[PDB]
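A.B. asks: Pasting a structure here, questions to come.
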Amino acid sequence: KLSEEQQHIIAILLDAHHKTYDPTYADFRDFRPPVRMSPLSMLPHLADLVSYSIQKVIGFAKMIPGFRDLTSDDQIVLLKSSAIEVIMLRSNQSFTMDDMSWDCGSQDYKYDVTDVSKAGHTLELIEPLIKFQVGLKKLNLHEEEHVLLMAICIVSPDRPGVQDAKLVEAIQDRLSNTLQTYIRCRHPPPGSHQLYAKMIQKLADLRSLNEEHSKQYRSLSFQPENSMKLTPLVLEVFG
Amino acid sequence: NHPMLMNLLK
Ligand SMILES: C=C1[C@H](O)CC(=C/C=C2\CCC[C@]3(C)[C@@H]([C@H](C)CCC[C@@H](O)c4ccc(O)cc4)CC[C@@H]23)C[C@H]1O
């Protein structure tokens, strides 16, 4: 049975997400205009989006039950390492299998392989990233399941530099158990089948995607011509 | 060493 405490967690995470995720995408107007023409032409616009998207992932993280208990240094570690992965997870909403792109309501804000390529990331990242989006889409998660996964991704005990791992591990265990119990009670078969395992496999895919991004991000960022075009927050969080 | 990240978490 799904406890009251467990049900409470889901209510909070759903709200948290609704406050941090705007399906209308109205704020993209604020970003530096996209350019599809031109090397790195998409970089300024996406750089802004990512920074915006980081800020929103931070706001989501804060509302996670038990996140506030951690030390700041631990708080910071978890965000720094999770941020890209959580962004990749969030983007599933905008992502459509119709044309393998992130569709944010308009051609200007619809993003494809080419646009990501124009932002200075290679296909070594993108093909496996796109494959992830398809595979996560294919799961057709309940919005309840989606928000829990993102939260589970942020509070991971094995992130490097975590002081108080046992607490981080306890916070996460509590969310895993909420997801696991949710799937049983509220996800009917056949969608239920192996669903928890398949979700954790996505965390595994994300670790790898994180790796590759870091690698490609260091290559972008070492050229100061490029670092100039990014936002200061993006510099802070990615390095 | 993370003024912005820290400030956003505060
Ligand atoms: C609000 C949201 C989500 O937060 C994110 C959205 C789309 C996400 C996309 C589609 C476009 C490409 C995105 C942003 C991926 C890139 C590879 C992240 C790289 C971050 C960073 O290294 C970087 C990005 C751009 C750049 O020019 C230089 C550096 C990660 C996820 C990819 C739209 C919408 O769903």
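Here chain B follows Swiss-Prot, giving residues 641-650 in order.
Just so it is clear, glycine is given a Cβ too, placed from its N, Cα and C backbone atoms.
Among the sequence features in Swiss-Prot, the mutagenesis site B:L645 to A is noted as follows: Impairs interaction with ESR2; when associated with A-604; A-607 and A-648. For the mutagenesis of B:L648 to A, Swiss-Prot gives this note: Impairs interaction with ESR2; when associated with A-604; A-607 and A-645. The structure shown keeps the original residue.
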A.B. asks: Once the DSSP letters are reduced so that anything not helix or strand counts as coil, what is B:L648 (mutagenesis position)?
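C.D. replies: Reduced to three states, the DSSP call for B:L648 (mutagenesis position) is helix.
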A.B. asks: Enumerate same-chain residues with a sequence separation of six or more from B:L645 (mutagenesis position) and a Cβ-Cβ distance below 8 A; give 'none' if the list is empty.
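C.D. replies: Once residues fewer than 6 apart are set aside, B:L645 (mutagenesis position) is near nothing.
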A.B. asks: Run through the Cβ atoms and count how many others sit within 10 Å of the one on B:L648 (mutagenesis position).
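C.D. replies: Here the count is 19.
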